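> The structure follows.
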Amino acid sequence: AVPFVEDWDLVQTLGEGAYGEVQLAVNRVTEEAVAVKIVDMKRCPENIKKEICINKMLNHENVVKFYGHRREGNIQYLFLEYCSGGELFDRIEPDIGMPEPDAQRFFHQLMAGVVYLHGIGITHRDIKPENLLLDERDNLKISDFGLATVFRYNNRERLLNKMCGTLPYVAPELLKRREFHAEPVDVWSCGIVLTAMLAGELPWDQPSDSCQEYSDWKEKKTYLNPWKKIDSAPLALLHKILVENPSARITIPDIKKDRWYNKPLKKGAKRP
Ligand SMILES: N#Cc1ccc2c(-c3cc4cc(CN5CCC(CN)CC5)ccc4[nH]3)n[nH]c2c1
């Protein structure tokens, strides 16, 4: 009905990437803001097609909302939820981290999103601060499903084998075994994100015996650089998440029962 509702203006560039760029778009009439992921297909047909399919089946408060997409020649346009607060990455002070109560709150929200995804059979495969966005009220939302895939269909689990992710956040089994369960891998990456939030640094370049940092952790030398800055309660949770054997690694239902996870720390928003 309203004559100019379909027109959007490109205000600025939110972030560039290998496949393309994401820009802020504002509705001409309503001034509603949305992020537009512009991926130049000419440079991937297979990748982007799957990303749209996965986005179409997602609906959760801790997952970046999908509004739709447009073909238009050889350029895909993904209309997504605009998260005013930016990336979690920018809330992590180098070598410091952030206040423990804020990290706990962000972690709770991250667990909520991951539980949702896993419940519908999808694994993200690239969880890291750069892909965890914040809205106006600092609510965390999982974004970028370009590397995501379905690991459970018709109630039957499919073991994964493709090398996906970012080295500092990837689980050790991804580098050691041919096949592996999807869920423990996302749990591990959430553990590395927690470490980053509480220490402002990544523990190792990759989870392999060759990395001195990784071997030290296995030998329980928690008096070293990253771990010494954390505090026993959350550190005990990390000891359960960053376990090399994925079969022995803590599951999300048990993380929800962890002492630190349920420790009162935060305070609500001043004057709601
Ligand atoms: N999939 C996906 C997907 C990727 C990114 C985004 C964003 C996004 C990125 C971003 C970056 C900054 C911080 N910047 C903005 C740019 C400015 C320079 N022009 C410097 C400060 C502030 C707000 C903000 N919001 N919202 N939704 C999605 C979905």
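Going by Swiss-Prot, the residues shown for chain A are 2-44, 48-276, listed in order.
Header lists the method as X-ray crystallography, 1.8 Å.
Placement of Cβ uses the backbone N, Cα and C atoms for every residue, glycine included.
This is the feature table in Swiss-Prot:
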type     : residues                                                             : note
BINDING  : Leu15, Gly16, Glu17, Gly18, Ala19, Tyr20, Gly21, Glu22, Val23, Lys38 : ATP binding site
MUTAGEN  : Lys38 to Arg                                                         : Abolishes kinase activity
MUTAGEN  : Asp130 to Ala                                                        : Abolishes kinase activity
ACT_SITE : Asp130                                                               : active site, proton acceptor
MUTAGEN  : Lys132 to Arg                                                        : Strong reduction of chromatin-associated CHK1 ubiquitination
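For the listed features, I'd like the structural context: burial, neighbours, distances.
Secondary structure from DSSP puts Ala19 (ATP binding site) in coil.
The Cβ of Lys38 (mutagenesis position) lies under 8 Å from the Cβ of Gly21, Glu22, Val23, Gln80, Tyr81, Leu82, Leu84, each of these being in the same chain and 6 or more residues away along the sequence.
For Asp130 (mutagenesis position), applying a Cβ distance below 8 Å and a minimum sequence separation of six or more within one chain yields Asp148, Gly150, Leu151, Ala152, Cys168, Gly169, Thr170, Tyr173, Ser193. DSSP classifies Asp130 (mutagenesis position) as coil under the three-state reduction.
Around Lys132 (mutagenesis position), the same-chain residues at least 6 positions away in sequence with a Cβ under 8 Å from its Cβ are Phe93, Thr170, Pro172, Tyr173, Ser193, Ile196, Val197.
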> Please check the recorded positions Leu15, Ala19, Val23, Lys38, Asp130, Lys132 against ligand 1 and give me the ones with CB under 6 A, sequence order.
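Those recorded positions that pass the cut-off, since their Cβ is under 6 Å from ligand 1, are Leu15, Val23, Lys38.
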> Give me the sequence-ordered set of same-chain residues, not including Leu15, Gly16, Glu17, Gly18, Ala19, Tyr20, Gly21, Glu22, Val23, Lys38, with a C-beta within 8 angstroms of the centroid of the ATP site's C-beta atoms.
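Sorted by sequence, the hits are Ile39, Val40.
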> Give me the long-range Cβ neighbours of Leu15 (ATP binding site): same chain, 6+ apart, Cβ under 8 Å, in sequence order.
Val23, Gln24, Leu25, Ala36
> Have a look at the binding-site residues (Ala19, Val23) and report the one with the fewest Cβ neighbours inside 10 Å.
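Sparsest of the binding-site residues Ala19, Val23 by Cβ contacts within 10 Å: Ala19.
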> For the break between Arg44 and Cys48 (3 residues unmodelled), what's the Cα distance in Å?
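What separates the two Cα atoms is a distance of 6 Å.
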